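Participant: Mind having a look at this structure? Questions to follow.
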Amino acid sequence: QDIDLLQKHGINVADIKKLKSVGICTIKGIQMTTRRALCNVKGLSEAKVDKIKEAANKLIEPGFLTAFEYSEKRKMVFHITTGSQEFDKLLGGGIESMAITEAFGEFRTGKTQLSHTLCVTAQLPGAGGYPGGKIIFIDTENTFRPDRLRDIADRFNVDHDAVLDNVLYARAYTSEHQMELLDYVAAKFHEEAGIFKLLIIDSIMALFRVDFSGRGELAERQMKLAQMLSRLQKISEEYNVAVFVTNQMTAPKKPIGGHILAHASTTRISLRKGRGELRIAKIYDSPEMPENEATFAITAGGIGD
Amino acid sequence: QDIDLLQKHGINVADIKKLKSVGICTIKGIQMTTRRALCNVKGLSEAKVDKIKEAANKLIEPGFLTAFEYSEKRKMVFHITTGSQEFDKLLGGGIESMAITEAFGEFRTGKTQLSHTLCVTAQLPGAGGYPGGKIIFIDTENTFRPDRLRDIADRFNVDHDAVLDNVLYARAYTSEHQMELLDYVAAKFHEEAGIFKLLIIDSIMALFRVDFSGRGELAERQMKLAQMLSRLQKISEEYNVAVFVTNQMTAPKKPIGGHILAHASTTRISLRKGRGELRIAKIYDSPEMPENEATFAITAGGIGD
Amino acid sequence: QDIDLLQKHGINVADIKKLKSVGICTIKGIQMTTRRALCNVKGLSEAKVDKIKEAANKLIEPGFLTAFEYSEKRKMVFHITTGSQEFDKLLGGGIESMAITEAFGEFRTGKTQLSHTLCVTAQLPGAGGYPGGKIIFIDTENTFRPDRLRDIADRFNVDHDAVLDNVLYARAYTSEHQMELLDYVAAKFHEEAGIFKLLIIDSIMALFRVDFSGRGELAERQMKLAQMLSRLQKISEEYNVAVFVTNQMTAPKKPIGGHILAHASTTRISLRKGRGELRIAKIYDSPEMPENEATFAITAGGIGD
Ligand SMILES: Nc1ncnc2c1ncn2[C@@H]1O[C@H](COP(=O)(O)OP(=O)(O)NP(=O)(O)O)[C@@H](O)[C@H]1O
Ligand SMILES: Nc1ncnc2c1ncn2[C@@H]1O[C@H](COP(=O)(O)OP(=O)(O)NP(=O)(O)O)[C@@H](O)[C@H]1O
Ligand SMILES: Nc1ncnc2c1ncn2[C@@H]1O[C@H](COP(=O)(O)OP(=O)(O)NP(=O)(O)O)[C@@H](O)[C@H]1O
Ligand SMILES: [Ca+2]
Ligand SMILES: [Ca+2]
Ligand SMILES: [Ca+2]
């Protein structure tokens, strides 16, 4: 899987070290990057930059699978529960494993509360044979109170050391620091193979919208979101991890980011408020599920019924 | 912390004094600042703008902390009491130290009275080992009667010189003067390290709403509030100070500013009137605390029971 | 104070006379005015609009005063008596000098009678070293009977020429004529420096309600009250004059204007009727004084005991 099986095909050891310096840590990463981007590194000319693909084509089929064989391949996709059974019923088992899930709401609809339950409920063996692993959290506003996890660790009856130890945390201060933080996401996913299960960005555009205030330069923000919306989709397919992002709204309402975020998101969940601690969850833009509604109440312990 | 430790890591003295000219005085202040805001200072170009960042990369980890190590880091967050124990119980210890707290009410619900007690009660050693320091006050309507402090200095039994000397005052006349006044906030926070504890803006939108009309030019204000709502969040994290702002209402009521202020605020407290001098305080949009209520009295001495 | 002191700091005579053409006649008047309101005068563009502000920056500190130094600065605030000692005791010395005071009542509670005493009692040297000066009156219904002053001039034992000569009068016919009348208020305040002490608008909303209907176009008024409620607060701070407005009521009662007037008013006095010629005065929304009551009488001579 890693860049070590290419040595027994023709590729020398002087190119392997330079290949891992750019970011490529997997064999699927060589087939996910174009030749133009591979020729932007000093030490590998076109002649030698095309020879690595020849050895990368004899490892995996560049062919056409039958759709019956593809359903056998799509049984490694897991599903992470939310904490409430009516809401998992809405998403069709929970949060998908090779996709990007978005949630947007007004201001108190429970977007940080949904992300705090997933830091606990994804370390627990649930349905479909899902074993449970560690969790990366990237927070952009400030809202990662770790004492809130010790409320949700009690209703699942797990100890507080093993639930505060499998969560890794890093705050991005700006959108460039949000960009450079995904290098350490891949470097942590690769050296610990298969014991990371999801990745949370607390908000993708708390830092994007603020930097580019001007209307005139707005277009570039759409070639810089498009960097990390496909960077994020490629990370979820090499390492088979879920991706959960949350979004804010603007003013009679619609989320921020427009059509690029709405296209690149596989599943969007709208969140609005009911009486007291009840909230409503509708489905926008899902490939399988229809537009239905549910009801989750924010309790001491996060999402419930 | 401050910028002399870059000098031993490859940066000459020739470019430090221009980084102190825009406003950056902290190692974290370069991590808060983009590579975009670092190019429009005249005299720093592209192959030399980068080497400050990678020499800032050796002072700090750009890594991923475990959440158990983050709880060890979040013991520098203090809590400032309000003046009444039932109301501190509602907020969970008082006013948080790395966040933005908002309070809105109708017209006599006690928003200026709550801000006048915090100019006295934050100079007093309270719970959690909070030592007590000085206070910045930015007032936008007119309501900073300093003789009201000499009513609240008596119920805590402190002398009147030491309670009128640790409060700094400046009135913003317009929203641009509100913007340029935060430069002197950082320049005062930096030369007196650690002996400033909070920052009060008496109202954020007494001046924002007036200059503009209605939907004629709605956009210019939501990218100009978004400047000083993240300017204010960044100041609270470099220097570890609390931020307390108050808000007005409009007409069956909801505050002014909409979703940008409602998103950027970590904690909102609604205030409404009871019989006589009793008021009610509900919680809107908190990351830890649930929606409860409490009663406080506006006595001679500010907030009481 | 006035605009000749900018001439010695780099500004030619060519651009002073156009700043005196929009209405700005004071060094503080440039600090009250944005860089936005300074561009729509034709003949002043972007690289030259800025240098007035930074040359206004050397006349004053843009800094932070200690609150002990601010109490030394707030001894130029005077207090004008009402005519009765029990009612001055309620307001804490009388009518404040850098604020907006509102009085509302049912229909015969004595709002015009209170305004007729202040045209006499403010020309008399009272408490706190208040010397006494001239008075601007803006009337909106019709009720400025000048023979009523010659009843109140007798109980203070002053002659009738010197009490009918220091009162200037102008009736606004509509709310736009109410708006354009504040230009002559500033032009009269500036050429006679320090010998004007208050400003009375007989009712702010006798004219702001006739022009607009119901809910169909409610907004065009809020954005237009908010013009002259901050226009009026800015006039009171450049020239240090009191502002007294009166308000009407509607139907179990509350005044007209809602939350914008209730926020922008520093002190509100409710007025209701007792037996015969006794009235009651309660305090709504004061920054210093508590909610108390004080009966006053409407005699031949206005307000008494
Ligand atoms: N411990 C708790 N118990 C019960 N309710 C809580 C608790 N903590 C927070 N809440 C409620 O959860 C809501 C806040 O949820 P939250 O996920 O923070 O929304 P949010 O979308 O992140 N707000 P924002 O980031 O500004 O958009 C509020 O209604 C709180 O009252
Ligand atoms: N010294 C005092 N003792 C008792 N009550 C007081 C005192 N000073 C003010 N009050 C009361 O406090 C209330 C005013 O509180 P305040 O905090 O100024 O409200 P506010 O929201 O700032 N008004 P506004 O700025 O126009 O929206 C009124 O009911 C006053 O009667
Ligand atoms: N010379 C006087 N001597 C005694 N009482 C008087 C005299 N002139 C007027 N009054 C009384 O004072 C009151 C006048 O009320 P006024 O000052 O007009 O309040 P008002 O609220 O402005 N009325 P309105 O303008 O219709 O809302 C009435 O009760 C009169 O009877
Ligand atoms: Ca949140
Ligand atoms: Ca106030
Ligand atoms: Ca009248």
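We number chain A the same way Swiss-Prot does; the residues here are 22-272, 284-337, in that order.
Cβ from N, Cα, C; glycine included.
Below are the features listed in Swiss-Prot for this protein:
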type	residues	note
BINDING	A:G126, A:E127, A:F128, A:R129, A:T130, A:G131, A:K132, A:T133	ATP binding site
MUTAGEN	A:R230 to A	Abolishes binding to ssDNA or dsDNA
BINDING	A:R230, A:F233, A:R236, A:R242, A:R311	ssDNA binding site
BINDING	A:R230, A:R236, A:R242	dsDNA binding site
MUTAGEN	A:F233 to A	Abolishes binding to ssDNA
MUTAGEN	A:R236 to A	Abolishes binding to ssDNA or dsDNA
MUTAGEN	A:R242 to A	Abolishes binding to ssDNA or dsDNA
MUTAGEN	A:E258 to A or Q	Decreases octamer stability
MUTAGEN	A:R311 to A	Abolishes binding to ssDNA
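For each listed feature, how buried is it and what is near it?
Facilitator: In sequence order, A:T164, A:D223, A:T267 are the residues near A:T133 (ATP binding site), counting only same-chain partners six or more apart with C-beta under 8 A.
Taking the Cβ of A:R230 (mutagenesis position) as centre and 10 Å as the limit, one finds 21 other Cβ atoms among all the protein chains shown.
DSSP gives A:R230 (mutagenesis position) a helix state.
DSSP assigns A:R242 (mutagenesis position) to a helix. Within the same chain, the residues at least 6 positions away from A:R242 (mutagenesis position) whose Cβ sits under 8 Å from its Cβ are A:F229, A:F233, listed in sequence order.
Secondary structure from DSSP puts A:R236 (mutagenesis position) in coil.
Listed in sequence order, the residues of the same chain lying 6 or more apart from A:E258 (mutagenesis position) and placing their CB within less than 8 Å of its CB are A:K49, A:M53, A:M119.
DSSP gives A:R311 (mutagenesis position) a strand state. Taking all protein chains in view, 22 other C-beta atoms sit within 10 angstroms of the C-beta of A:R311 (mutagenesis position).
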Participant: Looking at the mutagenesis positions A:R230, A:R236, A:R311, which has the shortest Cα distance to A:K132 (ATP binding site)?
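Facilitator: Closest by Cα distance to A:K132 (ATP binding site) among the mutagenesis positions A:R230, A:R236, A:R311: A:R311.
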Participant: According to DSSP, which of helix, strand or coil covers A:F128 (ATP binding site)?
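Facilitator: Looking at the DSSP assignment, A:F128 (ATP binding site) belongs to neither helix nor strand, so coil.
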Participant: Given a gap of 11 unmodelled residues from A:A272 to A:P284, what is the distance between their Cα atoms, rounded to a whole number of Å?
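Facilitator: Cα of A:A272 to Cα of A:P284, across the missing 11: 6 Å.
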Participant: Going along the chain, which residues six or more apart from A:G126 (ATP binding site) have their CB under 8 A from its CB?
Facilitator: A:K132, A:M270, A:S302, A:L303, A:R304
Participant: To the nearest whole angstrom, what is the C-alpha distance linking A:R230 (mutagenesis position) and A:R129 (ATP binding site)?
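Facilitator: If we compare the Cα positions of A:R230 (mutagenesis position) and A:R129 (ATP binding site), the gap is 20 Å.
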Participant: Can you tell me which of A:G131, A:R242, A:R311, our recorded positions, come within under 6 Å of ligand 1 at the Cβ?
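Facilitator: Result: A:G131.
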Participant: Is any of the recorded positions A:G126, A:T130, A:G131, A:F233, A:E258, A:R311 near chain B, in the sense of a CB under 8 A from one of its CBs, and if so which?
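Facilitator: Sorted by position along the sequence, the hits amount to none.
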Participant: Count, for each of the recorded positions A:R129, A:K132, A:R236, the other C-beta atoms lying within 10 angstroms of its own C-beta, and report the residue with the smallest count.
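Facilitator: Ranked by other Cβ atoms within 10 Å, the recorded positions A:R129, A:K132, A:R236 bottom out at A:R236.
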Participant: Please identify, among the binding-site residues A:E127, A:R129, A:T130, A:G131, the one with the smallest Cα-Cα distance to A:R236 (mutagenesis position).
Facilitator: A:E127
